[PDB]
Amino acid sequence: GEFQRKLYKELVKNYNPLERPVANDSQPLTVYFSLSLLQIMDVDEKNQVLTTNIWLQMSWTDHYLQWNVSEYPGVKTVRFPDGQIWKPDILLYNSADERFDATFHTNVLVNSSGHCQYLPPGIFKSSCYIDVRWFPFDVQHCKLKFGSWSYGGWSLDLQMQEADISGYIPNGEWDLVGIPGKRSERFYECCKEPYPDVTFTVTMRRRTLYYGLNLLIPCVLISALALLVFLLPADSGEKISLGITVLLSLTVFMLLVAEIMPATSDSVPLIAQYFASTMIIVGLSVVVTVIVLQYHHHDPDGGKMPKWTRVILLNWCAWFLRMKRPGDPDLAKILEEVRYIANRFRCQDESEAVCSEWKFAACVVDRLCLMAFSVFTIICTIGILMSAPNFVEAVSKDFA
Amino acid sequence: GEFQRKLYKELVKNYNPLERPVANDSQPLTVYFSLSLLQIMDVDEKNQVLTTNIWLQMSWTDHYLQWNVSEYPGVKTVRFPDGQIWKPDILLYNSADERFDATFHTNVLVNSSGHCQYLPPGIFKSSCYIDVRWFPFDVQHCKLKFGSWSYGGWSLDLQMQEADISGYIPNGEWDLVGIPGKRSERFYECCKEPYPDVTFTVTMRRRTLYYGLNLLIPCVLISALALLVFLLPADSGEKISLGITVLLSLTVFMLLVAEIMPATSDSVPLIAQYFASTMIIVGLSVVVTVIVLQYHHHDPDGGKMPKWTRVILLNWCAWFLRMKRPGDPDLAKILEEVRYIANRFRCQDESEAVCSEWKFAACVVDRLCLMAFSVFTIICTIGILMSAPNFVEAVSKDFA
Amino acid sequence: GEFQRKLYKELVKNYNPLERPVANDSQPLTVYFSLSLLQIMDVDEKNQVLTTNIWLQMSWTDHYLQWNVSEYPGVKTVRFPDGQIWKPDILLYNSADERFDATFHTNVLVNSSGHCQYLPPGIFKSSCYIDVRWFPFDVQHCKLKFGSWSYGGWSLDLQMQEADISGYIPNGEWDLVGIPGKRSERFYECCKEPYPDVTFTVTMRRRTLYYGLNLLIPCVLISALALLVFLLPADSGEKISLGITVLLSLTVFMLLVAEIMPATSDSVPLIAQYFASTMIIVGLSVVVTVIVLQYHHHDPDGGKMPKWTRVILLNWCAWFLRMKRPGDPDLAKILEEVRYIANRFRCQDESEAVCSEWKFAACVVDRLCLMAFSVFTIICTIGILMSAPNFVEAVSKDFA
Amino acid sequence: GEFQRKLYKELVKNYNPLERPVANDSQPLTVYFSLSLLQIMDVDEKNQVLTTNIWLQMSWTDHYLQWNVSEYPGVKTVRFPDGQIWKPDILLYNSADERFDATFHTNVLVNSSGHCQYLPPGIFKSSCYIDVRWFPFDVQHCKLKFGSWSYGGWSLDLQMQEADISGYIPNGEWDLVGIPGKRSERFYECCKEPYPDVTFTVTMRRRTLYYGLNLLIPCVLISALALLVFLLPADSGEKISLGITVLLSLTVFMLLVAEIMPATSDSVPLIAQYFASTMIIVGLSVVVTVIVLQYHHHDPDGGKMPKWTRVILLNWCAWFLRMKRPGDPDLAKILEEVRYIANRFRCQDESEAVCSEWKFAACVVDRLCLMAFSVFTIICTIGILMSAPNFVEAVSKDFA
Amino acid sequence: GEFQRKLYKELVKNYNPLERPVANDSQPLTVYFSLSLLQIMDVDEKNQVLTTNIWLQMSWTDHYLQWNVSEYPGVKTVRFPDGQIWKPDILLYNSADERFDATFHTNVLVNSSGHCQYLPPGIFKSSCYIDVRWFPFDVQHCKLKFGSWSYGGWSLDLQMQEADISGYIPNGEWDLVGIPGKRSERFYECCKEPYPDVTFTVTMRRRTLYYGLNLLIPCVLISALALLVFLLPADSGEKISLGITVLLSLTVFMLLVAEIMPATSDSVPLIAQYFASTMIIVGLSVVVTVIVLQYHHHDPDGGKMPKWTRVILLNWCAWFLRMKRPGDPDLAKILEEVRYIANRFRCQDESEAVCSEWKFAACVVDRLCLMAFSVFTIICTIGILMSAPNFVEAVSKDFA
Ligand SMILES: *[C@@H]1O[C@H](CO)[C@@H](O[C@@H]2O[C@H](CO)[C@@H](O)[C@H](O)[C@H]2NC(C)=O)[C@H](O)[C@H]1NC(C)=O
Ligand SMILES: CN1CCC[C@H]1c1cccnc1
């Protein structure tokens, strides 16, 4: 319209985008800054980078861009692109994007009295410390620091407004505990003037159903399956195969776990402790199985069972576990030959009895170690899992 | 020509590209918006991003860009590049691209009476919720929300038109169901003026032939092979090794499947339930194999067969399964020797009888568990596979 | 020089880069379009994207860029950069690049009579359907569709010229069959004016030496090795281990091939059919091995061999394979004791004979299944490989 | 300063950056072109690209940018940024980057006498054919082609200078042999105008210590370990597991090497034929092991051993291999039973004496195949490794 | 404000952003350069690049941009954007980014006396040589080389200020040691003028808790478990299975380690030496196991034990290891038929004695090799781990 054209022509006369729009030069310009979170796109733990979608909110007052609406009956607000108006240089300090600024430059909407709004959208990638000590039951706090780059405290007065989460779209993996903000003032080695900034601390909680049913339960099941090696009879020579293949499955699971975790040396993660405990238990079970097989195949005349071992294994541990241990001239020549055969059979019977005793001792050791290893596995698993904080509330929120 | 040159020179006289091309400033400007889909290029479930190829269609009326064809006989339409004509700032709200605007700026074609058309092509990436509860028999609805950033409802009148899919190129993995659209207007915390927007909901269905052939058939066949352990004689030791190798194969298949799936905790996927059921069945098979092996290698004099075990296995189940039950002084001194030899043979005889009885019990247990596990696996796989909605439709559309 | 400076000053006088350089505003402007292929950079089958290196070739005639060479001695050609003279807005419709234009804007060479040439180099990513039905003996036709975006048939008359391949650099994996071109005009839902375009079809063939030697032959030897299970004697307990290990290796190969191929449900790939056949054969071999082991370890007193089973296995198949089937009062007490031992030995001998007969039947079944499986796998592999079209051409070209 | 301010004001007066700075328009402009390499950042064989760090060097003479130093004391050189003075359009033809140009436009430094110098830096990404025939002992020649895009020899005649490698930073994998340059002069069919271009050939030699220590040596060790199947006694049923597990390790190594290799079908690479030979050797070892196991477990009465098998294995191969051949009325009825028992024992001993011959034949075949396979693997490995032309150079430079 | 509006109008009057802002053109302009480090974002060992977050700091003095604060009250500083005032062209030579300059162009702040400050932020990708010989216990020195591109001695002399690390954010992987810098002069053959540059050497120490808990310890544990083959009785067919399964775990773990190393042939890394040592240890263990099994299953009448072998393995080593050495006519017919049985039993007994001697010799060999390998592996591991510098500091810092 003619009035719009006239206003647009009159508004830009003698205007200078480099100038701060203040009536008095020695007074700071107040700028209100706020943030609107729409979605959390990614939390990369290996690279420790948070990718979110946010709209910035910058509102201030322009002294020159004012007019009387009576003289311009139709128009009420105007709009200016980048480069034709003065804008604050609000930047994210801890950005991780290759381009340090990742905001789409939209229009600035101007009031009939000079008020200016600026709502640029953006996919922001920032670097925040990520703690994996209590993984997967962890809670993360990532900071977002915004501030003016070249305007101090005596030039641009930054004020904070509470963040907006009405448009938030819930994420599948991460809950949103919340985003509080605070305004701080700092001194930099460059200069001798305070530089205010606004920091929003996004606090999220990880939902644990996926990891719990994909990574924890299989490990428990395989660890419990590794205990069947103590139930197999020694004659069926397939004990080392069982133990070593369970160990192989466990170590490939360990590699799968480690491929998604950053190589930080602050502390030992909970799942790392879990996998170490499972590794140790399976290795000890393999060692015990080797000892049991050594007992089972003992050479009957190789040696004698020591008295202490005989007592401990035969009369005490069997009592504990309620196990019962099993069990005419020509005539003389024929006589001595059949006597020789009978003596040979008697010696064979004694050797068999000794072998049976050794086999029973092996079975007793096997059962005792089965009981001990089951108790160890249960106690270690329960302790490691319940050591983490907020585990109860994570379980209650996710699995129930 | 001279007419074209003069018309271009005249049409830009006192033209401000910063004003809405309207005759009456109070009245809004109507802009017709539409979309033209060309190809659905990618659907990333892990990152939950939809990548498509679309042409936007914007149509409006410019009041200043009008002329008489009689004065310029040759010229009928003109073309204005980016930055020299007023264009709506319509963009995608939910964009998952590093640059928030992924459209290609092209010329605007202008009528002889002020009708401007704008057809910018683009490769658009958006973030939409991906539901994997019914993988692979799932249907996805992804929303594209377009709107003007800085023009409210009192200055811009966004009117929806119907999407065009006449040039759509079918995809080899996703079968397009449709793409309806709807207009809405919302209130934002920024301001006190309604803002309209247009949302197009792409509804698509996944073709399941590839997944059904490459992922479900191998698992079914491998689980069926896992049931061969109950048909394997216990004399040859190959049962534990076979079962554990099948377990390893299931583990690698599970990791391969989980490599491509989102780590969400909204619900337990159907494929995850299927894999868990198969894992449990194979683990129970290994446990039963251990029990049968322990029964078969039972030492003869190490105990007596319980009456309950006898009455459960040796008679009842054998009847039900129709398995037949398999069954001068020297003239003195030589006599006790031959009696000793005969008695030793007799003792060996009834020991062998007891061992044969135990082996028959083991065979009975093997047959029982074979039947039970076959029934269980068939029921479980059929129920899990058929529990998903629109599964018969997917089968009848892909396989037949 | 002075003449060059004068000419450059005169040419840009009153020149508008927005108008079509035509003497008459009604007649269309003829533009000659051509392509120069340099290399086939990539063919992503999984994403279905063709990346090529090409020089476009646009030629037209400009009415305003003319001068008399006599008045400007020495200068015979001028050059104008991007944004100072009119250029066609020719784009690639099938672009899969994040930016719809992947051309490098070079200079425009202008004649002494107004003939303008424009050869912008570029690396182009386009979307074409990659058929994988006959992997790896397949031929691909990928389309590159170029056209003007905002100029209709009444303004820009597009013309086609034969593509140039004189600078083609041969690719190590693809053989260029050819690159024909066609010109068509289509009607779009936007407007009521035809829009001409030029489509170039790149037809190329895949060389099948790498795949044949790395992926098909090793599977053939693995399948052949799987047949050795029908030669191991049953006493050596390794048949199940061999079969299951071969099956695991085949599954690993299956995952390796599956991770490069698209997830399309359009058709069943030939390689998928071939691997499915190999896996089915191996599984059937494992089942047959289980049956043979069950026959071999038969209880001597379990059950008599059926008459039909005897008359078949021990006679018909036995003759077919030309294998022959193997084959004083104390004196009374002494006699009665010796007779019992003799009778026990006789019973043992008869049981041994029965066991030997069962083992011979198992061997017969083993050899019969060996012959059957070898024939079946040979014919299946030959048929699947030979079913592909141009298989003979591919093998001849890539091997001989 | 005022002097350089006045100089800058005077120089750009009536200056056209589109004009070729030559005093005489008929004469062409001499441009000296050179390259300075700093680093071979990457050599990708799968994608066949070369990434290097390069400073270009362009030198020419300007006719209008000249001044007298006496009139402007203290000013000897000036500097002009991109887009304000004429610059050559030299480009790299065989580029492999999404943007065709990969240079960083720096300033142009200018003489007091008009000689212009220009040194843009860049991370250049070109495409060259990477031969892989003699991998790892391969030498690569990659060509960089530079030329003007729209200037001929009667407008701009390119010259040469030797490439500078004084600042080259040695790479840890590739050894630089040289960077020779060739100046090509192409003629068209229309015109006698030369067209000069400059091509630089980077010659690189791969340092093979890493590959020879991580791929060749472990494969040799595992293949040698695979030869122990001919040393294991057949009684311990573990002759098949060794071979199958070694074959699985070989397949894993083949997958590892195939992950990094291009899919070109130009020739069979050295590492590929090496792994094929090892595959064949292992498979033949498994077949021989099956034959030996068949010999060992022969039935005692399943058929007389062939005369040829006797006369060869038991005599000739035994002589060669220096292995020796290992090795009242009731009283009559009592007599009959004792004779029966003795005859049974005689028959058992005679039958047992037959199996010893089969076991000895198995041992003979085992040792003979051991020596044969040792010779085979040694010959194949030595020949395949020494077939490369650079083997001696590589082993004398890297390992020594 | 009117004062700053007038000041901004006055400052840019006759200002040329091309000339060097110095009062006397014969004197160099002093520029102070430094940087502030914020974070070490990534250290890529495979690609040999270093990603850091850095704020440059360049300060100088401008002769023209000066004013008296009395005439413009309330205005103390001004801000100019890129392209409106002169700035140094300081770049980083070691850049590894696609765009050579990765800095972000912010405003330049000018005081009342003409002092100019410029602090652009950036994420810089440098290319520094990474020495991986002592990995994990590694210390890295990475150089950043900053300098002007087209300014020399009497044009611009660069001066150093100390780097600032007061804002450094600790990394969980690398422990920063220091960032010492150096100002260096390069002299040309042209003329006596220094060319200054500034080099900053970042020294980082890797924190080795993650690697020591994920690579070294599990390798030690599995290698120790590989020694259990020397405790398994030979009667259980699992020695080869144990050894080769441990070998498989070792080789897959080696492949994982090689996935993260760079393919540099300058030196052999510590972890590679350790893995090779474990390879040889396990292979020799397998060979010894084969020899022991060969001794165990020796034919009783296939050859007497050599005298040397007897004296070595039955007296000397047995006393060393303290192993006990393990454990009417018819009557004539009866006599003859009984003597046969008696003599056969005696022959069986003596053959059993020979077999027992062979088995005891095998056990002695097994124990000897157990002790030898147990010493060897400990010695090799301790030596390899302790052969690295700063190992004691690394453990005492990371672990304790
Ligand atoms: C404008 O800013 C500069 C910042 O360097 C001031 O220069 C410093 O001023 C302090 C105060 O006397 C001195 O201690 C420093 O030695 C100065 N630095 C240098 C390199 O000279 C400068 O004084 C300020 N000018 C005005 C009018 O405020
Ligand atoms: C044929 N052109 C290219 C695609 C749409 C169509 C068009 C028509 C009018 C204005 N812009 C584009």
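Using Swiss-Prot numbers, chain A covers 23-349, 430-502, in order.
Keep in mind that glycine also has a Cβ here, set from the backbone N, Cα and C atoms.
According to Swiss-Prot, the protein carries these features:
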BINDING   A:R42, A:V44, A:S172, A:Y210  Ca(2+) binding site
MUTAGEN   A:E120 to A  Decreases permeability to Ca(2+). No effect on permeability to K(+)
MUTAGEN   A:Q139 to S  115-fold more potently inhibited by the alpha-conotoxin ImI; but no change in inhibition by the alpha-conotoxin ImII
MUTAGEN   A:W156 to A  No effect on ligand-gated cation channel activity
MUTAGEN   A:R227 to A  No effect on ligand-gated cation channel activity
MUTAGEN   A:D500 to A  No effect on ligand-gated cation channel activity
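Spatially close to A:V44 (Ca(2+) binding site) yet at least six residues away along the chain are A:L51, A:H85, judged by Cβ distances under 8 angstroms.
Between the C-alpha atoms of A:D500 (mutagenesis position) and A:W156 (mutagenesis position), the distance comes to 17 Å. Considering only the recorded positions A:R42, A:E120, A:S172, A:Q139 (mutagenesis position) has A:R42 as its nearest partner by CA-CA distance. Among the binding-site residues listed (A:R42, A:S172, A:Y210), A:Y210 has its Cα nearest to the Cα of A:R227 (mutagenesis position).
A:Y210 (Ca(2+) binding site): 16 other CB atoms within 10 A of its CB, across all protein chains.
Checking the recorded positions A:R42, A:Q139, A:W156, A:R227, A:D500 against chain E with a Cβ-Cβ cut-off of under 8 Å leaves A:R42. Listed in sequence order, the residues of the same chain lying 6 or more apart from A:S172 (Ca(2+) binding site) and placing their CB within less than 8 Å of its CB are A:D111. In three-state terms derived from DSSP, A:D500 (mutagenesis position) belongs to a helical segment. Checked against A:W156 (mutagenesis position), the recorded positions A:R42, A:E120, A:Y210 differ in C-alpha distance, with A:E120 being the nearest.
Unbuilt region (80 residues) between A:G349 and A:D430. Cα separation across the gap: 41 Å. Among the recorded positions A:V44, A:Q139, A:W156, A:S172, A:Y210, A:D500, the ones with a Cβ under 8 Å from a Cβ of chain B are A:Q139, A:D500. Comparing the recorded positions A:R42, A:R227 by how many other C-beta atoms lie within 10 angstroms of each C-beta, the top residue is A:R42. Sequence-distant contacts of A:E120 (mutagenesis position), defined by Cβ-Cβ distance under 8 angstroms and a gap of at least six in the same chain, do not exist. DSSP classifies A:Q139 (mutagenesis position) as strand under the three-state reduction. In this view, A:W156 (mutagenesis position) is surrounded by 19 other Cβ atoms within 10 Å of its Cβ, with every protein chain counted. Secondary structure at A:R227 (mutagenesis position), as computed by DSSP, is strand. The local packing around A:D500 (mutagenesis position), expressed as other Cβ atoms within 10 Å of its Cβ over all shown chains, amounts to 18. Secondary structure from DSSP puts A:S172 (Ca(2+) binding site) in coil.
For A:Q139 (mutagenesis position), the number of other Cβ atoms no farther than 10 Å from its own Cβ, over all displayed protein chains, is 18.
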